[PDB]
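Asker: This is the structure, below, for whatever I ask next.
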Amino acid sequence: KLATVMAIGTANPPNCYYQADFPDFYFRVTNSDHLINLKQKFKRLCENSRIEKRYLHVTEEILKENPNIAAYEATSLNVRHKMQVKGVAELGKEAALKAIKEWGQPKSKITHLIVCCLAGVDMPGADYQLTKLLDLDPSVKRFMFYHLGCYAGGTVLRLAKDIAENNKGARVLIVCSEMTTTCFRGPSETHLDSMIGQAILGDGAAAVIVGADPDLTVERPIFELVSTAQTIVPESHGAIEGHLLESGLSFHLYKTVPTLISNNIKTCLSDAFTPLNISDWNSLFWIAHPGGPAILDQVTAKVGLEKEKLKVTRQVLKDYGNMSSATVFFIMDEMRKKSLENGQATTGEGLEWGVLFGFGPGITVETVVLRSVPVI
Amino acid sequence: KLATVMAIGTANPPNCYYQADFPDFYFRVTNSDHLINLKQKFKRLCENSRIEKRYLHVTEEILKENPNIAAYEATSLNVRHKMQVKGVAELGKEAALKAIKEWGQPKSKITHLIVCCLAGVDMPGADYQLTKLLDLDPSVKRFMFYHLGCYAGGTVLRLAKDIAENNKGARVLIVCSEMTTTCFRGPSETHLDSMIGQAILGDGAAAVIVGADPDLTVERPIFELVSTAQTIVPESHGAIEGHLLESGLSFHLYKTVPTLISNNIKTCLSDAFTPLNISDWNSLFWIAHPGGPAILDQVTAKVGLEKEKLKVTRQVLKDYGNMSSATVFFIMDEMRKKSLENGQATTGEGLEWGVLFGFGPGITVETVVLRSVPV
Ligand SMILES: *C(=O)/C=C/c1ccc(O)cc1
Ligand SMILES: *C(=O)/C=C/c1ccc(O)cc1
């Protein structure tokens, strides 16, 4: 009896930012309207990001009250931290409540809680905060993950799988709450690594309920977690780096990131699917972390995927941007929704087997083999 | 077939600080000798700590190079972080190598890696760094925990247990690498509790190998992980807090901590031991996180433990101080060593069942029921 995802709930900050209007917003609020040459470079990044809109906690009012966040490098961690700790908990609570509702069982039956946040370090953490906010059992077994990054959607499922399968009746609530107020900063002519994140990164929280041996009279399976793997891509040292500085979280990505990830996908697919006797990558439903448009294009190209395979993945990048660890769950959620709307036989686009990919710092690739559930 | 601890390896920085000489050292290097009343308060915290020595990465030389670390509240996260990331990695590597040696199997057989660090947030983390430093399988399944605190020794065992028991042949390397460069700071007259961190916190790394179904022809079981639990102590909100600020990791400890923990231990013991039909707390071997002597004295008194029950726990506090999540493993290591030396039948002082306690932010209590192995 495999660990099964039986509920998905999502949340995003109320402030919607249309990408077509973002280069004008970003340069105005950071008082960088005089940098014409750097504005054309950001317009190029935003138009080629394949993102239509993002939901961010940062507003014009927040940047006016805190001018140290509007600059590139300034001593601003304390003011970012205060908003980040409160924001991850608030967004996480909303996503959790939606997941708990779909699940259909009372929150008192949650035995384990896994919380994953890109940033927002606090002792006690977001896991404790969510236990209190959701009024969960004080004896809920918690796991708190700070600063893992974009691959963490796979990490939390990898963890939930072992918890659910080794503990009879265990019901795991996973909350991936990503907020980018920690990494929001002004542009600089001397730096070109941190400006890419201002165009691609979005905020969002996703929560899922995982459990083995579903009570089919009330619980409704969505996807089964068949196997999980984690690997470090060969010759990728220093490719995706993130440092929590006094100026907040700073991301440094090599231009080789899409090539390193894509050239390693066939190896991850082979290691995961050979014991299941599967070789056709187009026979699988795909949930891949959309780190950027280039990663998706190169994965499609090198693996030999048809245009419709990463359709849901691309749609989520288009509607929300890169929300780090939470993104794969928004894709997972939208996949079963679109599958139902298209009248398909399973939650995974009518297909039986599938794959979830998390990409991030290392370069780390999390490979989760999924099995869909039949839909009437 | 229960998840079993098959190896324990430990490491500490080379700089030894005798507690009897610490008040003078600390007040001199933080330029606080003029604060006579504050010195007395700190001197008493050190004398009542029941710590004889600690090993710290921080030196007088490092404080001279970085005066912003020596100050109570000065912008210093970046300089602390540079030393913290490198320090947790090298200390963790040393502990890991010792654990791998005792285990007896090649490092290529490690399928999972759990790393727990009080601080040193890095993307990629200490788990990645240790995978590279130890040249583990690039496909090692990693878990990285930053900023959990003092209960984490129980958390990592809780995780390792489920991993080992759900994955046939899984061999988990746990590395709890604790460095205080992130929180080492000068004293404050306004925040008297901050300096408790410099009176009690020591550096140290502990590594353990956990796996189910031991191959008895090579692997040697030390303790079995029977059951695990985690709970939040009632009415304990805000008692133990830590915030990662521009000045590094802050330390907040309210005076209610010993009473809150000690008045709740019997509930943790009852929840863990009633399904096993055990009610005599003295029939158990004890591995408790030594957050302070007051916690140990009050737990001994209210639970009704014999005076020498927490002997090993107190000895590790005496020899190394509070090394956060790594401490319980140093106690676990010393317990099996002392059991062997005292000619006792088991790794748990001759006793069958035992309990491991982790105490930290929340207040969170991690309760791990242990079973000893013959000597
Ligand atoms: C996830 O671990 C980080 C994703 C990301 C950060 C910064 C960028 O420029 C692009 C993607
Ligand atoms: C164990 O719970 C230690 C907690 C802690 C250590 C250091 C800090 O500055 C804050 C909390």
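Here Swiss-Prot sets the residue numbers for chain B, with the shown residues being 8-382 in order.
Method reported for this entry: X-ray crystallography, 1.6 Å.
Any Cβ shown, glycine's included, is placed from N, Cα and C.
Reproduced below are the annotations present in Swiss-Prot:
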- B:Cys157: active site, nucleophile and monoketide coumarate intermediate (ACT_SITE)
- B:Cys190 to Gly or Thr: Normal benzalacetone synthase activity (MUTAGEN)
- B:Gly249 to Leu: Reduced benzalacetone synthase activity (MUTAGEN)
- B:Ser331 to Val: Enhanced benzalacetone synthase activity (MUTAGEN)
Asker: To the nearest whole angstrom, what is the C-alpha distance linking B:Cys157 (active site, nucleophile and monoketide coumarate intermediate) and B:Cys190 (mutagenesis position)?
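Answerer: About 14 Å separate the Cα atoms of these two residues.
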Asker: Under 8 Å Cβ-Cβ to chain A, which of the mutagenesis positions B:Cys190, B:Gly249, B:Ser331?
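Answerer: Going by the Cβ criterion (under 8 Å to chain A), the qualifying mutagenesis positions are B:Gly249.
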Asker: What residue among the recorded positions B:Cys157, B:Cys190 has the most other CB atoms lying within 10 A of its CB?
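Answerer: When each Cβ's neighbours within 10 Å are tallied, B:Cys157 leads.
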Asker: Quick check on the mutagenesis positions: of B:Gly249, B:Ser331, whose CB has the lowest count of neighbouring CB atoms inside 10 Å?
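Answerer: Per-residue Cβ counts within 10 Å for the mutagenesis positions B:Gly249, B:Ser331 bottom out at B:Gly249.
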Asker: Give the distance between the Cα atoms of B:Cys190 (mutagenesis position) and B:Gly249 (mutagenesis position), rounded to the nearest whole Å.
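Answerer: Per the Cα atoms, B:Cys190 (mutagenesis position) and B:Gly249 (mutagenesis position) stand 9 Å apart.
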Asker: In Å, rounded, how far does the Cα of B:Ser331 (mutagenesis position) sit from the Cα of B:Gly249 (mutagenesis position)?
Answerer: 13
